[PDB]
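> I'd like to ask you about the structure that follows.
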Amino acid sequence: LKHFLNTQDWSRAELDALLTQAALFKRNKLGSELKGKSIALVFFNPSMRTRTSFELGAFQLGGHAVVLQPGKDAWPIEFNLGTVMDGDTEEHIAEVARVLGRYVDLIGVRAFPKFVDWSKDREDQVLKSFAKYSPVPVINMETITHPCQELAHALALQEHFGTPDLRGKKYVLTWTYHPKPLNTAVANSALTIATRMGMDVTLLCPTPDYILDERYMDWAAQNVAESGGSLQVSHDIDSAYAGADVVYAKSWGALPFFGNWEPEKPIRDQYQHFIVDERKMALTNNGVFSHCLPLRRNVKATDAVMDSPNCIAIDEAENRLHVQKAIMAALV
Amino acid sequence: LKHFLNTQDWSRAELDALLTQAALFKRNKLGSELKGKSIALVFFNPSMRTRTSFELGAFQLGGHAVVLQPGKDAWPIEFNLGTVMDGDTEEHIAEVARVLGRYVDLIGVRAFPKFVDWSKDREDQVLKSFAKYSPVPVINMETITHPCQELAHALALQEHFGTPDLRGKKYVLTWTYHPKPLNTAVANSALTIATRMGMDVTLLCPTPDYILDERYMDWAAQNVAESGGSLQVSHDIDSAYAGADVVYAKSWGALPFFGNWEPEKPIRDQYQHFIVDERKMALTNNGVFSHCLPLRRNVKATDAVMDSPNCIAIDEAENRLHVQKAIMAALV
Amino acid sequence: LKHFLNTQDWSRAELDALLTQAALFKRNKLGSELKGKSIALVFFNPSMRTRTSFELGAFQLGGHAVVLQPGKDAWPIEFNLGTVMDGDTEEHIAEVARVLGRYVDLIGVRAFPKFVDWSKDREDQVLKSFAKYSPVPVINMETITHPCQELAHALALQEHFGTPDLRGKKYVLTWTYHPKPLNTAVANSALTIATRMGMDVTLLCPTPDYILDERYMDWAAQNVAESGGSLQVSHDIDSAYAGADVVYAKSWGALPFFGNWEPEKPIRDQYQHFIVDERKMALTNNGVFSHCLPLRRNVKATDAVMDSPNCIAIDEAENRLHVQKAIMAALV
Ligand SMILES: CCC[C@H](NC(C)=O)C(=O)O
Ligand SMILES: CCC[C@H](NC(C)=O)C(=O)O
Ligand SMILES: CCC[C@H](NC(C)=O)C(=O)O
């Protein structure tokens, strides 16, 4: 059974095929690839673009999406095995996934980490459990990686540069400020796809404490050694931005401070200058800027940067619809 | 770009065309005016009729509605310009409207005032922001006016009297009781459409403090001088109801007490007799009664009045579906 | 006007026809029985299977389901007659049902008892009110009985035994543990359909305090005297399970302790051994086990029992989709 849990699990040929079908769907939006079929969109956290794009995608391909929110409308779910369910959870994922599998043709799941202990969050328990127990394909709508965002992002880049081959371009994945510590998911994904596409990647972040999990630093290393690109970690703003072709910002809490954010607060607060403004973007080679959204203006990026003709965030956002339809079509 | 923010922005010819198409859709409900198209229904407050009627309307015309609730499922939105987003809001309407505009063909928005300061609520910031930043038509699903309700109401009246020409009829817009101070939106809208239709309008309310915002009193004045009707403010029940052809009730907090409801509580509480009962309706010329709903029985109107054959509230409620389909068809 | 409030209200011929159409829909899922039609699914409590199955069912038959949650998105509703609505409820069911009746073709309603006073919960006020005021057919999505579950369950049994005639088989409806007192709805329904199908039924429960409401014990008595089966109440585990062909578990709070659960807590807590495990199921005649779900593993039933090839709960869950489509088709 083929799932869409991570682009890393797919071959470059399969990913290229997805992106191409995405471009094709962008040209002809209505189709019958999902006629009479349905997808259950399970959300354990908030969403605007993901819920909307998947729901419309199913509709445009002749299918139907059922939106579920455990703890809100659906019953809370237990994932640990062999435990006595006398707590807050009403049913086990074993039953949930099997039941849904009798109703729908695809299952999407969004579940952010709990931020109490990275040792447990990094195991990707919710996603793996759905994939384990579901008799139908499972799609990652963001857990500790955000693969649908990776493809929307990659397509937007290929569209901007007018070619599927991004090798050569200097890609800068920069950390940015936010009053709260966030998920590293989008950053892990950006690092993964940027290297898989063979670009010259630079992970710009405040201090070594903000370096991503080894799992992704290693995926990136293997991707580079096979794509022809390169990976580099930096803590100097100006040097990183210089000559860049692409700048992708994202904020995230330092992994070493999981379950202990009290001391990390003052640390991030002294790096508010990592905000993407005109000054930094001027150091790039007429490079493009993007963010996965939602974005806090004048915090993560300035109004000027967001309204700049070089900001392709809205195009990347649109592409979420096209890439997802390609993913659903490929899995059914 | 044409939007449906207020009937006042539309010409009488355009409004007559909408009402006619509404009547046509009421005769033939299934159509293809929205085939493959979609509308994002953004709700910042509760709704039963609006969400249901729009959702079914999109379905019946071959399209699909995506229901969103910022703060509930979708991310909270910021509307103020050039501010530092380090508060409760995650993204700016600038991005929200542009992203949705890449997904859907129409955007509906419902956003009640905050009731903290009428000076800010009356600016209609949420609605204006969507219309400003959206690349697709925007529809007012109720903010400080309720135009979809105006047309459902007008159509119901034309159906009751068997003619589109309502000139001559005596229309009474009466305030009614409610334990809490409410939005003036429906009252502002009733005053607007009743005069636009050229009826003899009387705004019956407890005291001068309950008179509506000058903006709408002025719209009404201009509507009368062009429709042939008339406007009048009254504080005497019996005289107002006498010979009336239509009685539309609605409760609302006195504008002069915005952000300071403590002292207004005892004021409204001494006017519970403004409730629409058999006695008052008997003073009318076999007139009809209606309310936008939801209605608190034995508080706003008595059970007898609600179950009276002269109460057309259910018909007006149904018309919300037909008028809205006419609006969506006209905007696409 | 025909509604689907309880299987008891339907003749055996009509129920047999529903089950047959259910089997037919299971063979050919896409149809046009609800083309252009819609159903309003009103939920006053949580749901995963019910919301999903009804929503997909409407879609597969060419219709559309509108999901509503009073108090969450829709306005709170009042059901008592002739009262002054100055409390938490915004509108009366009289208006709600009539308005929905102008929009949709069917109305489903789920409303659990309040658990404050069985004397009032047993009156089934919400369901009866919808059926009273709605101009369109009403469907019970679970209140104090769960008829859609009854048919999904019955069909699963007929499929397992390879015949619609279940007479002769020994059916055991056993109470099970749960940290909290639950609704008796599913148990009342199981007792009702098991006897209506003419099986040898045994209601196994801890003490006489856990016996179901007389209303259902009486329905069962009348069903037996007409179906040829038999009814029996038991408090001895091993004797009940011995030679059973079917074992259906469900937990519920003792009716005599409604509104006074404090003292019942220690009572249920001393019967945790009523859990359905391998030991008990081994006493059966290679019998099948099922539960309506959601189920707490290692509390209501053990992991071994749930993963046993004799557990048909997933099949019963799937059947909810098929039986419901048969119900909607029959009512339109
Ligand atoms: C697109 C994912 C956004 C989510 N953002 C927040 C602010 O929680 C995150 O950081 O993963
Ligand atoms: C149809 C709009 C109803 C809303 N009512 C309440 C009670 O908030 C209002 O007064 O504007
Ligand atoms: C299928 C109905 C399940 C509901 N369960 C809970 C746990 O509330 C009940 O006991 O009625």
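For chain A, we keep the numbers from Swiss-Prot: what you see runs 3-334, in order.
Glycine is treated like the rest: Cβ placed from N, Cα and C.
Dumping what Swiss-Prot says about this protein:
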- A:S49, A:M50, A:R51, A:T52, A:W77, A:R112, A:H148, A:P149, A:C150, A:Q151, A:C294, A:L295, A:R322: carbamoyl phosphate binding site (BINDING)
- A:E92 to A, P, S or V: Generates an enzyme capable of carbamoylation of N-succinyl-L-ornithine while losing its ability to use N-acetyl-L-ornithine as substrate, thus converting it from a N-acetylornithine transcarbamylase (AOTCase) to a N-succinylornithine transcarbamylase (SOTCase) (MUTAGEN)
- A:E144, A:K252, A:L295: N(2)-acetyl-L-ornithine binding site (BINDING)
- A:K302 to A, E or R: Significant decrease in enzymatic activity (MUTAGEN)
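Tell me about the surroundings of these features in the structure.
A C-beta separation below 8 Å, combined with a sequence spacing of at least six in one chain, links A:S49 (carbamoyl phosphate binding site) to A:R112, A:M143.
Sequence-distant neighbours of A:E92 (mutagenesis position) (same chain, 6+ residues apart, CB-CB distance under 8 A): A:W77, A:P78, A:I79, A:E80. Taken residue by residue with DSSP, A:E92 (mutagenesis position) is part of neither helix nor strand, so it is coil.
Sequence-distant neighbours of A:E144 (N(2)-acetyl-L-ornithine binding site) (same chain, 6+ residues apart, CB-CB distance under 8 A): A:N47, A:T52, A:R112, A:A113, A:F114, A:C150, A:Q151, A:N185, A:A187, A:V188. Secondary structure at A:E144 (N(2)-acetyl-L-ornithine binding site), taken from DSSP and collapsed to helix, strand or coil, is coil.
Mapped onto three states, the DSSP output places A:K302 (mutagenesis position) in coil. Neighbour density for A:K302 (mutagenesis position): within 10 A of its CB lie 23 other CB atoms from the protein chains shown.
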> Are there binding-site residues in A:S49, A:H148, A:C150, A:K252, A:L295 whose CB lies under 8 Å from a CB of chain B, and which ones?
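From A:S49, A:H148, A:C150, A:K252, A:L295, flagged as close to B: A:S49, A:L295.
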> Can you filter A:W77, A:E144, A:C294, A:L295 (the binding-site residues) down to those whose Cβ is less than 8 Å from some Cβ in chain C?
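From A:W77, A:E144, A:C294, A:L295, flagged as close to C: A:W77.
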> Quick one: give me the count of other CB atoms within 10 A of the CB of A:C294 (carbamoyl phosphate binding site).
24
> What are the non-local neighbours of A:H148 (carbamoyl phosphate binding site), defined as same-chain residues 6+ apart in sequence with CB under 8 A from its CB?
A:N142, A:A187, A:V188, A:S191, A:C294
> Same chain only, sequence gap of 6 or more: which residues have a CB within under 8 Å of the CB of A:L295 (N(2)-acetyl-L-ornithine binding site)?
A:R51, A:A315, A:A319
> Starting from the Cβ centroid of A:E144, A:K252, A:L295, which together make up the recorded N(2)-acetyl-L-ornithine site, report each further residue of the same chain whose Cβ lies within 8 Å of that point, ordered by sequence.
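Along the chain, the qualifying residues are A:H148, A:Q151, A:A187, A:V188, A:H293, A:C294, A:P296.
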> Please list residues from the chain of A:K252 (N(2)-acetyl-L-ornithine binding site) whose Cβ is under 8 angstroms from its Cβ, counting only those at least six apart in sequence.
A:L175, A:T176, A:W177, A:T178, A:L184, A:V188, A:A189, A:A192, A:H293, A:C294
> Looking at the binding-site residues A:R51, A:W77, A:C150, A:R322, which one has the fewest other Cβ atoms within 10 Å of its own Cβ?
A:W77
